[PDB]
Amino acid sequence: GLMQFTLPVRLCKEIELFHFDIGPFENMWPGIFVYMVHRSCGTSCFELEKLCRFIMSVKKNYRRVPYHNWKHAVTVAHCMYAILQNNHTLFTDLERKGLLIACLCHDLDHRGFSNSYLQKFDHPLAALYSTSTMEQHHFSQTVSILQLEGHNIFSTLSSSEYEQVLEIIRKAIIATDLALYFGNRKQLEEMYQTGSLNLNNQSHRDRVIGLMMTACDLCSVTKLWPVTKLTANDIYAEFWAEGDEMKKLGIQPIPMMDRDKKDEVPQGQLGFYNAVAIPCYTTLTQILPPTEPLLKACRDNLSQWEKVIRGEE
Ligand SMILES: CCc1ncc(C)c2nc(CCc3nc(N4CCCC4)nn3C)nn12
Ligand SMILES: [Mg+2]
Ligand SMILES: [Zn+2]
């Protein structure tokens, strides 16, 4: 009730910045998350006992894969926190509650494989969920954990507030399917420019929350260069394992997933910043001016990938 979470001074300060790294101390990650909910949402959003038990069940249902792990979940939630704190007055009480939870839960029980590989392997999830296969799974795992005895952190919301929050979380999690992102950003691009973007239109909020989700999910490209470069090693460690598995099914993987194209990583990173990252943070900054530090950090890391291609590092 009177029990604030504090962080050591360097974290207490650096956690407010977009580029904050949550560090290698796994055991501090829960407290970092609780700290961020408490400042973002207030100390009264969740019963602490329930929140702690929910965080620990979420943790247990992330797998020890090189990239889509518990560290990624808490990274994507810290970026959402940064966005929320810098756009204080644009979001509802329920949106602040829901989105930090959505981000912690967005990759629950990920196996290190793309929706594509699940479809070619003919994994059972691919017959339960024909598109956004893993993302429909992540949402389903969220609801499961919320239904555990003692884990309903939303148990004080009205019957209809509860339904609104689970609907924000579902759309938020589905929007992390990067196949949906391209169309979502194109439509936001058009509506912003033609002046039709309206934050009272619920379907517009949805789009804008979807772009925030993609921005948070891609936030490794917005870190200090050494964080960005070492996270790319984890990202390709999964992709290349998937490439291996594709070759086991008799299928040439795409170059992104072929470890025989190690040499081309720098140029693949350029494609990705140009096709995906920069456009994402550009459109995000237009709609939400105070997120510009994500665009500016992303541009910095593109320029570092340019330097790598030129032998300069
Ligand atoms: C959400 C996906 C994602 N989030 C963050 C990051 C940093 C990220 N990087 C990549 C791979 C990008 C890429 N690599 C290649 N290569 C490598 C050598 C030949 C082809 N092609 N492409 C397009 N995805 N990704
Ligand atoms: Mg995902
Ligand atoms: Zn993710």
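Numbers in chain A track Swiss-Prot; the residues on display, in order, are 724-1036.
Yeah, the Cβs are placed from backbone N, Cα and C, and that goes for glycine too.
Listed features, source Swiss-Prot:
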{"type": "ACT_SITE", "residues": "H791", "note": "active site, proton donor"}
{"type": "BINDING", "residues": "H791, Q992", "note": "3',5'-cyclic GMP binding site"}
{"type": "BINDING", "residues": "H795, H829, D830, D940", "note": "divalent metal cation 1 binding site"}
{"type": "BINDING", "residues": "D830", "note": "divalent metal cation 2 binding site"}
{"type": "MUTAGEN", "residues": "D830 to A", "note": "Loss of activity and of zinc binding"}
{"type": "MUTAGEN", "residues": "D830 to N", "note": "Reduces activity 1000-fold"}
Sparsest-packed among the binding-site residues, when each Cβ's other Cβ atoms within 10 Å are tallied, from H795, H829: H795
Tertiary neighbours of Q992 (3',5'-cyclic GMP binding site) (same chain, Cβ under 8 Å, six or more apart): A955, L1025, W1028, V1031
Neighbour-count leader, CB within 10 A, recorded positions: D830, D940: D830
Residues flanking the divalent metal cation 1 site, with Cβ no more than 8 Å from the Cβ centroid of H795, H829, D830, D940 and excluding those residues themselves: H791, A796, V799, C826, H833, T899, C939
Residues that sit under 8 angstroms from the residue listed as 'active site, proton donor' by C-beta distance, when 6+ apart in the chain: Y785, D830, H833, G835, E961
